[PDB]
Amino acid sequence: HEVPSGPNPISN
């Protein structure tokens, strides 16, 4: 996971 702020990268 890079930085799409979706598939629990950091935004989770």
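Using the numbering of Swiss-Prot, the residues shown for chain A are 101-112, in order.
Structure method, as recorded: solution NMR.
Note that Cβ sites are derived from N, Cα and C of the backbone, with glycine treated the same way.
When secondary structure is read from DSSP and collapsed to three states, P107 (mutagenesis position) falls in the coil class. Within 10 Å of the C-beta atom of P107 (mutagenesis position) sit 9 other C-beta atoms, taking all shown protein chains into account. Under its mutagenesis entries, Swiss-Prot includes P107 to A with the note: Impaired repression of tracheary element differentiation.
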